[PDB]
Amino acid sequence: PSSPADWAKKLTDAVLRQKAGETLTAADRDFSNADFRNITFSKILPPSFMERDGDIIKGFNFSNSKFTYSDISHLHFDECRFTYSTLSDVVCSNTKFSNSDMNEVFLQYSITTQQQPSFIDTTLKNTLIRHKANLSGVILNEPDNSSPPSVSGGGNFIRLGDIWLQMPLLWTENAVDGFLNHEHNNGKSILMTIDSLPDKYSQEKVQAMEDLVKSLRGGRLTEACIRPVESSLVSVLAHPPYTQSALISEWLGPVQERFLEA
Amino acid sequence: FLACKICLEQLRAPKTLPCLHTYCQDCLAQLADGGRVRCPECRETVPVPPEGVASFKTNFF
Ligand SMILES: [Zn+2]
Ligand SMILES: [Zn+2]
């Protein structure tokens, strides 16, 4: 298999045997160094695998693979390895990742993605994810002295546990909107994404939020800019565990006041 | 695929520079200091007298 079409068919044959079809040999399950660029998975595969409580893609290895401009939405992966792969510009609308490894991955998917990706019992170690995701169920581990993946454009990086998050270059209208306004964008924001974590990782959330605010202090901000996201900021920050954060509190204070004048 | 690499969200009123990378319009306007502007991806570029100028890339969709 030297091209995506071959890899598609190879999976498409291998996935089908996992109908199932039980059980599959390890060697045939490995898709190391695969290539799935520009592939739309539904067209090749059944709606069972791609909807509701249907079929599961279990026990695979997609290490060092390349999902780029591919569409992977609504699928469910379990016991899978995506280590070192690039999922940049993928379309993973409401894609589920269970008991999986997605460490050292590029997950800054394309905006086209409608529904937040969901990760459960999954690791995003040193994985740069887009700030709009569902991390309820994610496993976190101690951050190494690693470095953010080299990317073009955007701003500086903050750590969410051991996950990488990239701030915008400048806090502009759309920057503020997409990052903070989850009300206009129906539940999607970096606020919701940080808070999405399980209550277990309370401290990680706060440092992430604190770091997020630290970047918001730096930008020369204006009421006018924050006006459309006052409600959004408050809905998440005005509650624990972000009320026990002096940094967040003293910054949220004035913003919280104007909001209440309505 | 593409989004303003200042705001990192889908483009609004896209304006393409003469090197040529596309971004939101205000994203150019706010980024401009001392008039001049630079592509974040590579390097410097000319400023136009008012902003809200320079080719509006193909709009979709
Ligand atoms: Zn922009
Ligand atoms: Zn450029």
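All residue numbers given for chain B refer to Swiss-Prot; the residues shown span 18-78 in order.
Determination method: X-ray crystallography, 2.8 Å.
Placement of Cβ uses the backbone N, Cα and C atoms for every residue, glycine included.
One entry in Swiss-Prot concerns the mutagenesis experiment B:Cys21 to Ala. Its note says: Complete loss of autoubiquitination. Complete loss of autoubiquitination, loss of antiviral activity against yellow fever virus and human coronavirus virus OC43, but normal induction of interferon-beta following Sendai virus infection; when associated with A-24. Here the residue is the original one, while Swiss-Prot reports the published mutagenesis B:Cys24 to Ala with the comment Complete loss of autoubiquitination, loss of antiviral activity against yellow fever virus and human coronavirus virus OC43, but normal induction of interferon-beta following Sendia virus infection; when associated with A-24.
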Where B:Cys24 (mutagenesis position) falls in three-state DSSP terms: coil
Cβ-based isolation winner (fewest other Cβ atoms within 10 Å) among the mutagenesis positions B:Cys21, B:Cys24: B:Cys24
